[PDB]
Each structure stands twice: as structure tokens, then as C-alpha cells.
Amino acid sequence: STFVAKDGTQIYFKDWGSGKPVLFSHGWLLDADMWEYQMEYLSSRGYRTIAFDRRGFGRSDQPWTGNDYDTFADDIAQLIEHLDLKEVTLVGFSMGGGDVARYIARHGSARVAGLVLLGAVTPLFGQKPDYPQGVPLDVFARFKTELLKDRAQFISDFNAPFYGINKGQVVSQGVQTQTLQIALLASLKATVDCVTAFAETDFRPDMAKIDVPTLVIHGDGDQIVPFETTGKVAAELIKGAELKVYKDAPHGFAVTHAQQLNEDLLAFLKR
């Protein structure tokens, strides 16, 4: 399905099943397909599942402008309004934890029942003057330099640390190929601008606006988004939040720990 955002951008989404809605926001490089197994799992158990391709990714249009978290959050607001969703459980992976958090911060929680943050960049990813424990901006400047030379090989090399294959996680060649295929659909411009967005955007003000039941899940083997300065902190900053830590799990744990995640999502929903 599609809708058209404020600035004319057509955004692809899937809307499966019936019942209480669960809206998924994917990570960097990926698209709505990264959620296919969670969507099938929950929609065959009485939930409605909705997942969109972020602007510049997957099957959506690729605008030059608006590749920033305020726009991403308003794109989510527009999808929610397009479908007239109510009592939504928002679920964000990696950089997509930021746009579901920013949506609550900008739009409030009247339509929201709950929030799930998976390996998310919340509450802050890159260093700031009062956050020297964050990831040095040097690191993200280098992502951008490498992407602007050869984004295809960058994505391919990123599979190993993303999935923890260099630390004994087992992921098939097929999954690695699908990840690269999906990533290559995206815009080079959006891909690079997202680096700016997740490197530098501070969601700590957002944490204080989250007034719904919240579950944070994160792998403590995560080589991309360090658990100790993101998920661990987000769980403390959000009032009432629950934390689950998947032992030695990588960033790409919706694949390596799919069954565990499916069961944890269902239990959160049934709380």
C-alpha cells in the first residue's frame, strides 16, 4: 500500500491482519521486510501488523530533503492518521527506535498503547559535550566517507559485525544476500543523511515524554549500537520501562534471536 507524506513523498507500507495494531519502524539500510517474521507471527495470533519503508529506503520514494528525525516522526504521524490507528504499539529497531520515540515527543501518546525499543539508538548514540561515553563522531564521518566511495561493498562488509558472524553467530548466505539486496534499493543520499541523523540527534528530551508501558530489548554483544550507552540508559530514563538483555546477542538479533523476540513481543502485548 502507499500514502503520500506532506512534501509529496510516496511511502510504501504493509498492513496485515486485524485486531490491535502494532506498527514497526525498521533499522538503517533495511526496509519493512526485516519485520516479516514478527508480522506473520503476531498477525496469525490476533494482531494487526503495519510496517512501512522509511523515505529513501526499500520501495518508498527517495526525496533529497527531509531525511531527518523530525520528518521521519511526522511521516509516522501521517501513516497513523492515514489508517486512523488507535491503541498502537510502536516497535522500532536500531535507528528506527529514534523515529517512534520522536513521534511520541512531537505528537504525544493519545493514539499509543505501548513502545518497544530493539537495539535502539536511544537515548543518544554519538558523543556530545556531556556524553563523552557516546560513539566518537569520527566513526560516523568514516561511515560517510566509505559510503560515498562504494556503498555496495560497505553494506556487504557491514553484515559480519551487524549479525555477529565475526563472533560466532550463525547466519545463512541467503540472509546475507537478502540484507544486501534490500539495502541496495535505498537512496545513496538517504543512506548518508541517516548517518548524520542517528549520529547527532539527542533523544534524551524524548525519553521524558514517554508515558506509556515500554519494553527495551538489546544484545550485550552488540557491536554497532553499544548496549551500555543506549538501551541500558534508555531503560532507566523512561519511567516504568522494562529491560530485557539478550546475552551475547548481536545488533541483528531480530534474525539471530527471532523466536525469542517473537515470544517477548507477544508477552508484552498480552501484559
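The residues of chain A that appear here are 2-272 by Swiss-Prot count, in order.
Header entry for method reads X-ray crystallography, 1.8 Å.
For all residues, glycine too, the Cβ spot is worked out from N, Cα and C.
Taking a C-beta cut-off of under 8 Å and a sequence gap of six or more, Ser95 (active site) has these contacts in its own chain: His27, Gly28, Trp29, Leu119, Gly120, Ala121, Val122, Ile225, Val226, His252. Annotation comment: Swiss-Prot describes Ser95 (among others) as active site, evidence class a curator's inference.
Swiss-Prot lists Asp223 (among others) with the feature active site, giving a curator's inference as the kind of evidence. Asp223 (active site) has a Cβ environment of 24 other Cβ atoms inside 10 Å.
Cβ neighbour count for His252 (active site): 25 (other Cβ atoms within 10 Å of its Cβ, all protein chains included). Under the DSSP three-state reduction, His252 (active site) is assigned to coil, being neither helix nor strand. Among the features that Swiss-Prot reports, active site is placed at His252 (among others).
Swiss-Prot lists 21-253 with the feature domain 'AB hydrolase-1', giving sequence analysis as the kind of evidence.
Here Swiss-Prot notes a mutagenesis experiment, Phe58 to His, with the remark: 50-fold increase in catalytic efficiency with acetic acid as substrate; when associated with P-30. When other Cβ atoms within 10 Å of the Cβ of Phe58 (mutagenesis position) are tallied across all protein chains shown, the result is 26. In the three-state DSSP scheme, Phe58 (mutagenesis position) falls into the coil class.
Note: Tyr70 (mutagenesis position) has non-local neighbours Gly99, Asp100, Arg103, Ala198, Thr202, i.e. same-chain residues 6+ apart with C-beta under 8 A of its own C-beta. A helical conformation is recorded for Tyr70 (mutagenesis position) in the three-state DSSP classification. For the mutagenesis result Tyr70 to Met, the note given in Swiss-Prot is Does not affect esterase and perhydrolase activities.
What Swiss-Prot says about the mutagenesis result for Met96 to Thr is this: 4-fold decrease in esterase activity. Loss of perhydrolase activity. Annotation for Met96 (mutagenesis position): spatial neighbours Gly28, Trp29, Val122, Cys195, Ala198, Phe199, criterion Cβ-Cβ under 8 Å with sequence separation of six or more.
Around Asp100 (mutagenesis position), taking its Cβ as the centre, 26 other Cβ atoms fall within 10 Å, counting all chains. A mutagenesis experiment is reported in Swiss-Prot for this position, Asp100 to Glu, and the note states: Small decrease in esterase and perhydrolase activities.
The note that Swiss-Prot attaches to the published mutagenesis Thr123 to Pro is: Does not affect esterase and perhydrolase activities. When secondary structure is read from DSSP and collapsed to three states, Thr123 (mutagenesis position) falls in the coil class. Counting every protein chain shown, the number of other Cβ atoms lying within 10 Å of the Cβ of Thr123 (mutagenesis position) is 30.
With a 10 A radius on its CB, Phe228 (mutagenesis position) counts 20 other CB atoms from all the protein chains. The mutagenesis experiment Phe228 to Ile is recorded by Swiss-Prot, whose note states: 3-fold increase in esterase activity. No change in perhydrolase activity.
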Exercise for the section: Look up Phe228 (mutagenesis position) in the DSSP assignment and report helix, strand or coil. Expected result: helix
